[PDB]
Amino acid sequence: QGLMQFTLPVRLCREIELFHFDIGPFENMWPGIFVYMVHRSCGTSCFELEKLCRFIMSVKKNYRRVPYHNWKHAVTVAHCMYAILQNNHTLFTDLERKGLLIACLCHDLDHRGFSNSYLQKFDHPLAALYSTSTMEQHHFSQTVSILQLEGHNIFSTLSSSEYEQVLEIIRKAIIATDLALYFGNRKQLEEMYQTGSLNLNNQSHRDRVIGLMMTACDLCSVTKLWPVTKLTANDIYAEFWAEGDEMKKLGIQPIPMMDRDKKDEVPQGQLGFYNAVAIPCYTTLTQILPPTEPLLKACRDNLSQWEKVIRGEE
Ligand SMILES: Cc1nn(-c2ccc(Cl)cc2)c2sc(C(=O)NC[C@H]3CCCO3)cc12
Ligand SMILES: [Mg+2]
Ligand SMILES: [Zn+2]
């Protein structure tokens, strides 16, 4: 180091601070963007540059060449977290800031572009190993593995205590990314919020809130500018439809969302998702963390665009 501040071009330097920032098509800039974010979010001091770079590069290696659940997604998810963190400065511990960005970069490690359901149906070994939140348990495993590679311990300066804590933040963060788990998490959060029992001092409560953050960051493509949103959806469905094909191969009619023959149903399917998942998520998040409100606003914006698609206004 250490007088070695990462910098971005002006337009990026500015726009990176906003929720709706798109990380762009230049793959080779993404590590730098992450490092920037970490340094800004955490400090230049939180990690050994050399170690961090090495870690980042290995993580990258371990993301596959799938249409959606790839390295770009990783970095995209991290950036939304960075925005949250940066707009809610004083709310988060030092350990949290460290762990959370890392969690996000690692949260879909070695993803195959297939759902937990498919894995179960196919009878994949991972399904036997991990009976719930299959892929998520895997992602965490892979994170630990990489952390354990020579010269990849970015956590090396932390005490034994602090280290166990950070890894525990990360584990919970990653597990939260299991959407099946989101619904109940949010319901509880909403109830607490409303009955005024929510208490950020209660770890158990903090956990929940971090969970929701996770989901939020994870779905952040719904919070982009429309053409980004629109184009990312293509990627999302490319995976769904491939899975659909695989379901059919196992002799199972897939859900229509995964049936490429039922493309026509996409817009309506987006509507449901926005309504059932996305909108509530950002709403409760805004309740708990008011400065995250732009995420809710952008989501609503995108809902409306899907309404327009349906009305053939595009
Ligand atoms: C519709 C739909 N749109 N998206 C979506 C949109 C935007 C982002 Cl940014 C991320 C996701 C999802 S994720 C999901 C889901 O996971 N369903 C679970 C189902 C499948 C397999 C069996 O159970 C269903 C949808
Ligand atoms: Mg995932
Ligand atoms: Zn993800």
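The residue numbers of chain A are those assigned by Swiss-Prot, with the residues present covering 723-1036 sequentially.
Note that Cβ sites are derived from N, Cα and C of the backbone, with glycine treated the same way.
According to Swiss-Prot, the feature 3',5'-cyclic GMP binding site maps to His791, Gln992, an assignment based on experimental evidence. The active site, proton donor annotation in Swiss-Prot covers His791. Residues or ranges marked as divalent metal cation 1 binding site in Swiss-Prot: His795, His829, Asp830, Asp940. For the mutagenesis result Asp830 to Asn, the note given in Swiss-Prot is Reduces activity 1000-fold. For the mutagenesis result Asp830 to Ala, the note given in Swiss-Prot is Loss of activity and of zinc binding. Taken from Swiss-Prot, the feature divalent metal cation 2 binding site covers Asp830, and the record attributes it to experimental evidence.
Using a 10 Å Cβ-Cβ cutoff, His791 (3',5'-cyclic GMP binding site) registers 22 neighbours. Highlighted here are the recorded positions (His795, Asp830, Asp940, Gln992) whose C-beta falls below 6 Å from ligand 2: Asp830, in sequence order. Surrounding the centroid of the Cβ atoms of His795, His829, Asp830, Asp940, where the record places divalent metal cation 1, the chain contributes additional residues within 8 Å, namely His791, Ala796, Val799, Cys826, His833, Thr899, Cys939. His829 (divalent metal cation 1 binding site) sits 10 Å from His791 (3',5'-cyclic GMP binding site), counting Cα to Cα.
Of the recorded residues, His791 (3',5'-cyclic GMP binding site) and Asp830 (mutagenesis position) place their C-alpha atoms 7 Å from one another.
Counting in whole angstrom, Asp940 (divalent metal cation 1 binding site) lies 16 from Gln992 (3',5'-cyclic GMP binding site) by their C-alpha atoms.
For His829 (divalent metal cation 1 binding site), the Cβ neighbour count at a 10 Å cut-off comes to 27, with all displayed protein chains included. Taking only the Cα positions, the spacing between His795 (divalent metal cation 1 binding site) and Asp830 (mutagenesis position) is 9 angstrom.
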